[PDB]
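Here's the structure, in structure tokens; my notes come after.
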Amino acid sequence: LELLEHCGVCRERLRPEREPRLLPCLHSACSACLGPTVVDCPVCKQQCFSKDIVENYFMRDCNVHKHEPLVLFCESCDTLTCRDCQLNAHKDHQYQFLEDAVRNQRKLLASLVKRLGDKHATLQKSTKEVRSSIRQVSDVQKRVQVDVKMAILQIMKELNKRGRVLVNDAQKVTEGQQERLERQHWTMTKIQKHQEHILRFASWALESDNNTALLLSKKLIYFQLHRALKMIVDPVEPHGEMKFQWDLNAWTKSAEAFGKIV
Amino acid sequence: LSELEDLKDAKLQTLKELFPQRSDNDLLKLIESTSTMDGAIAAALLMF
Ligand SMILES: [Zn+2]
Ligand SMILES: [Zn+2]
Ligand SMILES: [Zn+2]
Ligand SMILES: [Zn+2]
């Protein structure tokens, strides 16, 4: 559109005076734009030696025989010639007129274009497929990135549920044992002070033995009565065996195995 | 093997469509080093 008509570096409108030349890549730029062996395209490559550059013939709205123009098509040389060239150079070279050779060429280029156009219709469709596929690949990367993380947390959520419950189990056992122990230190010290008191008073009374028998022998009944209180005090300490060292379930080798796969 | 030649030369003309400045001799060595996969040639092309 706005560029097909325009030239190369200067992007002039096609001036036929400009002697514009059309490269094999079909790009067009006047010989003023590019002077310098093998000539290279401003966009593509040096696809062909300068010997394969035509001059663009676009002048909107013969090589040899001067003002005699070309109108006629030499069928034996793929290109056009004037009436003279087919008398000297192409004598009885089987030859054809412009009107028929152009009809066929137009109908073969329309075929090449109609098929090639049907082909670039699929790139216009497969470009969108690749464009949407990339977003999928990166979405299917950041969703697998989250499925693993949320699955790991669901495991750890339930494990801490059955990790704290076992801790609450040990919690229960110890206040139950402590309540038992606290009645066994309470029991000891109070019985001990009862034992201490009888031992205290009976010792002092017995230890004073210098003409003190008259005071002692009047209280023998209550001495030996309260000795029966301490003859049978009736507690014996039990021992709660420690088994919490063996209520830790250390199956460590199993933990790595199931962590290895996932 | 004349079929095999055109299937090789087909892939060559496309590198010139993409990266053209490098020579026709250089691209031919890479389209054998790749075994004429349509994509993996354009892979090694960018690498050099
Ligand atoms: Zn120009
Ligand atoms: Zn070009
Ligand atoms: Zn001829
Ligand atoms: Zn002539």
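Chain A residue numbers are taken from Swiss-Prot; in order, the displayed residues are 59-94, 113-137, 209-409.
When the header is checked for method, it gives X-ray crystallography, 3.7 Å.
Even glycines carry a Cβ here, placed using N, Cα and C.
Feature annotation from Swiss-Prot assigns Zn(2+) 2 binding site to A:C209, A:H212, A:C232, A:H237; the stated evidence is sequence analysis. Sequence-distant contacts of A:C209 (Zn(2+) 2 binding site), defined as residues of its own chain at least six apart whose C-beta falls under 8 angstroms from its C-beta, comprise A:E215, A:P216, A:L217, A:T228, A:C229, A:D231, A:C232.
Under its mutagenesis annotations, Swiss-Prot gives A:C65 to A the following note: Reduces nuclear localization activity of ZNF268; when associated with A-68. For the recorded site, A:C65 (mutagenesis position), the DSSP three-state label reads coil.
Spatially close to A:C68 (mutagenesis position) yet at least six residues away along the chain are A:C91, judged by Cβ distances under 8 angstroms. Among the mutagenesis results in Swiss-Prot, A:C68 to A has the note: Reduces nuclear localization activity of ZNF268; when associated with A-65. The residue drawn here is the original one.
Here the residue is the original one, while Swiss-Prot reports the published mutagenesis A:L306 to P with the comment Disrupts the interaction with ZNF350 and amost completely relieves the transcription repressive effect of sumoylated TRIM28. The local packing around A:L306 (mutagenesis position), expressed as other Cβ atoms within 10 Å of its Cβ over all shown chains, amounts to 10.
Recorded in Swiss-Prot as a mutagenesis result, A:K366 to G carries the remark: Greatly reduced interaction with PPP1CA. In the three-state DSSP assignment, the secondary structure recorded for A:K366 (mutagenesis position) is helix.
Sequence-distant contacts of A:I368 (mutagenesis position), defined by Cβ-Cβ distance under 8 angstroms and a gap of at least six in the same chain, do not exist. Among the mutagenesis entries in Swiss-Prot is A:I368 to G, noted as: Increased interaction with PPP1CA. Greatly decreased phosphorylation on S-824.
All protein chains shown were included, and the count of other CB atoms within 10 Å of the CB of A:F370 (mutagenesis position) stands at 14. For the mutagenesis experiment A:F370 to G, the note given by Swiss-Prot reads: Some reduction in interaction with PPP1CA.
Looking at Swiss-Prot, you'll find the mutagenesis A:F370 to A noted as follows: Some reduction in interaction with PPP1CA.
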Extra residues within 8 Å (Cβ to Cβ centroid of A:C209, A:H212, A:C232, A:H237), Zn(2+) 2: A:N210, A:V211, A:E215, A:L217, A:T228, A:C229, A:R230, A:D231, A:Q233, A:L234, A:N235, A:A236
Residue with minimal Cβ packing [other Cβ atoms within 10 Å] among the recorded positions A:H212, A:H237, A:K366: A:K366
Spatially closest candidate among A:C65, A:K366, A:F370, the listed mutagenesis positions, to A:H237 (Zn(2+) 2 binding site) (Cα to Cα): A:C65
Distance bridged by 18 unmodelled residues (Cα of A:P94 to Cα of A:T113, Å): 7
